[PDB]
Amino acid sequence: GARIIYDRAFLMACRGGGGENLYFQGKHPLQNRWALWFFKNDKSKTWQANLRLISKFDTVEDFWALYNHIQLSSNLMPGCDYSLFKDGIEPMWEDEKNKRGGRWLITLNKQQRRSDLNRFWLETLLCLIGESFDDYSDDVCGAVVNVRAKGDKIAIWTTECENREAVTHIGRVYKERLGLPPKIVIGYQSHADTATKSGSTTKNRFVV
Amino acid sequence: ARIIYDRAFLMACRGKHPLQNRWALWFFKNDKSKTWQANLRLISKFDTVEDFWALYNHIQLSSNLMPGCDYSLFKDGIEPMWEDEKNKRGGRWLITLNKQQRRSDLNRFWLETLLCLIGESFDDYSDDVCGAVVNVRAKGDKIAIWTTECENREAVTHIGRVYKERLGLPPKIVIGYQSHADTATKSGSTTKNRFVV
Ligand SMILES: CC[C@@H](O[C@H](C)CO)c1ccc(-c2ccccc2F)cc1NCCO
Ligand SMILES: CC[C@@H](O[C@H](C)CO)c1ccc(-c2ccccc2F)cc1NCCO
């Protein structure tokens, strides 16, 4: 009665349609159901009005259908954010599953939009849907991409910043899967520190 | 697979269970010194049974009934205005309540409407549902389910028959479906009903 885990190679092989899905039993179930959110930035609107749920999915094939659809139907607008979160967790730090939590953060420079945004974001998505952090995948809430003019942010959000073992294992595996050099250190920030603006930086509770 | 909750399951969850859709609760007062942008205020969004009940229990305790007001629950991304792309070709099953039935049936009928929406009570035809509107008025209240396409007769009349069943209305009491394009034009004391159940 075990966790459903997909490595990167298996998820890539399941890409590009193909499956007949006979008996509604030929699709590959995910451990969790996931919801894709969009948060727009315009028209003098409340935080709630700008957050929109796009779509939910709980198979590898339906992930790839949505991915292929967004990849062909959507263009990149700064001010926007996309978030993939487990079903029942809103992509806001005030949520019961995020308020005690935080994020592993990747910051991309202006150059790296064109070179690394799509690659790093896909690798992040596969880490989530594939349950890549072993038992510590349960600490994962979701992932956020902030598209910005200064430079783009990609983050894995986790549920509890005081779970050092879980947080640091997520961190180490994520950095490995992004193929980041050991010189490039990524930082974990409590959402409670990120919420308070106190200077040019937020404190990192952990680094890998 | 579609997430469907019957009435009994949703009531059992009242003091997390995902909804098929995310829903947005809107409030609208008729005020001309402010116009349709400032009058229409978003109150809150939700996509679980428990968060529906938290908001319901909150509004039920914290809010008192003012005529001229309207509340609307619509799917996330559909504004509660007929000009919206998802409503302009559509219409509404309308329940009109007399002055007496404000005290007896408003809260009951409105709750039953809400459960039909969040529970996906119309089978595949729940996708034709946009939302629901309650207009609190002195003449007598209005409750309506809004659907996306008035030319989908099969979708529309299934919704109306299930809705009428869930309101526990007698078969003598016939409800009417009105195109938003007919309701927009004031032509007398009544609007034409494209269908009736
Ligand atoms: C920031 C990348 C953004 O780019 C779009 C093409 C618009 O610029 C984007 C957003 C969401 C998803 C997404 C799809 C399926 C499941 C979860 C998801 F988050 C994928 C992408 N991009 C893929 C590569 O283009
Ligand atoms: C019956 C109209 C109004 O009644 C109050 C007395 C108004 O001050 C009302 C409005 C919205 C909601 C509502 C709550 C949660 C989600 C969607 C909703 F539309 C519930 C109610 N009434 C509850 C039962 O009386």
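The chain as shown is numbered from 1 upward.
Every residue, even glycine, has its Cβ placed from backbone N, Cα and C.
Here's what Swiss-Prot has on this protein:
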BINDING   B:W36, B:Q37, B:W82, B:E83, B:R137, B:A138, B:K139, B:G140, B:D141, B:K142, B:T185, B:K186, B:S187  mRNA binding site
MUTAGEN   B:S33 to A (Swiss-Prot position 53)  Does not affect ability to rescue growth of yeast lacking a functional EIF4E/CDC33 gene
MUTAGEN   B:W53 to A (Swiss-Prot position 73)  Abolishes binding to EIF4EBP1. Impairs interaction with DDX3X. Does not impair mRNA nuclear export. Does not affect affinity for ribavirin
MUTAGEN   B:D84 to A (Swiss-Prot position 104)  No effect
MUTAGEN   B:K99 to A (Swiss-Prot position 119)  Higher affinity for EIF4G1
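Mapped onto this structure are the features recorded in Swiss-Prot.
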| residue | record | DSSP class |
| --- | --- | --- |
| B:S33 | mutagenesis position | coil |
| B:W53 | mutagenesis position | helix |
| B:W82 | mRNA binding site | coil |
| B:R137 | mRNA binding site | coil |
| B:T185 | mRNA binding site | coil |
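For the pair formed by B:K99 (mutagenesis position) and B:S187 (mRNA binding site), distance between Cα atoms is given as 24 Å, rounded to the nearest Å.
Proximity of B:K139 (mRNA binding site) to non-local residues of its own chain (separation of 6 or more, Cβ distance below 8 Å) is seen for B:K99, given in sequence order. Note: the CA-CA distance between B:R137 (mRNA binding site) and B:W53 (mutagenesis position) rounds to 25 Å.
Take the recorded positions B:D84, B:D141: by the count of other Cβ atoms within 10 Å of each Cβ, the lowest one is B:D84.
Considering only the mutagenesis positions B:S33, B:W53, B:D84, no residue lies within 10 A of B:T185 (mRNA binding site) on a C-alpha to C-alpha basis. Annotated pair B:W36 (mRNA binding site) and B:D84 (mutagenesis position), C-alpha to C-alpha distance, rounded: 13 Å. Separating the Cα atoms of B:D84 (mutagenesis position) and B:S187 (mRNA binding site) is a whole-number distance of 23 Å. For the binding site of mRNA, formed by B:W36, B:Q37, B:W82, B:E83, B:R137, B:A138, B:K139, B:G140, B:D141, B:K142, B:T185, B:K186, B:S187 according to the record, the largest Cα to Cα distance is 26 Å, rounded to a whole number. Counting only same-chain residues six or more apart in sequence, none has a Cβ lying under 8 angstroms from the Cβ of B:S33 (mutagenesis position). Neighbour count (other Cβ atoms within 10 Å of the Cβ, all protein chains): 10 for B:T185 (mRNA binding site). Across the structure, B:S187 (mRNA binding site) and B:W53 (mutagenesis position) place their CA atoms 40 angstrom apart. Working note on the recorded positions B:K99, B:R137: by count of other C-beta atoms within 10 Å of each C-beta, B:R137 ranks first.
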